[PDB]
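Worksheet: one structure, shown below.
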Amino acid sequence: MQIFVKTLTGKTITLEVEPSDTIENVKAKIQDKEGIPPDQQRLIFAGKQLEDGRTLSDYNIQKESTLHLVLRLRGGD
Amino acid sequence: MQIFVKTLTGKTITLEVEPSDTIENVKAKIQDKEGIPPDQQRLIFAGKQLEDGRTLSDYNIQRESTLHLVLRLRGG
Amino acid sequence: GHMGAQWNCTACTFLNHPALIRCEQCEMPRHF
Ligand SMILES: [Zn+2]
């Protein structure tokens, strides 16, 4: 399944993921493509930060959804 | 009852709906007025993107509410 | 910046994460 990720510089990358892929696997793909260590990735979808141990389905992420990569905020995790 | 749908260009569409109407039903009513296929519509209300398969009543959308229409590219 | 509250876009109402500075739905800036 394709999903999009808006990266830190404003470009958009496309990932091929399983329909219920884990968030950890998604971060692993982003690391390979963009170079960001998974521990430094913070992904937002539908106003929520995506969590390890969940899958894309937990968030109703589907074909051609767009996720946003962001920095860690002070006071955030 | 009437609800209102505001476009991002600031037009307000008036719709005639019922609490049991589905979000898809509402999108079809928007298509009748605006020509926009339902698969190009996102509706936002009270901070939430509304899901097809739910009703207005599931979202507590009461009379005279305003929804916001955000366009999208049709998903493939 | 700092973590703070989710914010409702004044254009479309969507409830956005504080790490985003433009609305996830309609791209309007939070601050104007
Ligand atoms: Zn918005």
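If you go along the chain as it appears here, the first residue is 1 and each next one adds 1.
Cβ atoms here come from the backbone N, Cα and C positions, even for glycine.
Per Swiss-Prot, the features are as follows:
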MUTAGEN   C:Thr13 to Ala (Swiss-Prot position 674)  Loss of interaction with 'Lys-63'-linked ubiquitin
MUTAGEN   C:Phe14 to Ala (Swiss-Prot position 675)  Loss of interaction with 'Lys-63'-linked ubiquitin
MUTAGEN   C:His17 to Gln (Swiss-Prot position 678)  Loss of interaction with 'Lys-63'-linked ubiquitin
MUTAGEN   C:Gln25 to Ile or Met (Swiss-Prot position 686)  Confers ability to bind monoubiquitin and polyubiquitin, irrespective of the type of linkage
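The 6 Å Cβ screen around ligand 1 retains C:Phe14, C:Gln25 from the mutagenesis positions C:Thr13, C:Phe14, C:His17, C:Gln25, ordered by sequence position. Of the recorded residues, C:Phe14 (mutagenesis position) and C:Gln25 (mutagenesis position) place their C-alpha atoms 7 Å from one another.
Residues from the set of mutagenesis positions C:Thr13, C:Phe14, C:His17 situated with their C-beta under 8 Å of a chain A C-beta: C:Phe14, C:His17. In sequence order, the mutagenesis positions near chain B, meaning those of C:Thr13, C:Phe14, C:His17, C:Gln25 whose CB lies under 8 Å from a CB of that chain, are C:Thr13, C:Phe14, C:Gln25.
A distance of 12 Å separates the Cα atom of C:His17 (mutagenesis position) from that of C:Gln25 (mutagenesis position). Packing around C:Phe14 (mutagenesis position) is summarised by its Cβ count: 25 other Cβ atoms lie within 10 angstroms of its Cβ, all protein chains included. Comparing C:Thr13 (mutagenesis position) with C:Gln25 (mutagenesis position), their Cα atoms are 9 Å apart once rounded. Under DSSP, C:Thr13 (mutagenesis position) is assigned to coil, being neither helix nor strand in the three-state scheme.
Other C-beta atoms found within 10 angstroms of the C-beta of C:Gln25 (mutagenesis position) number 22, with every protein chain shown included.
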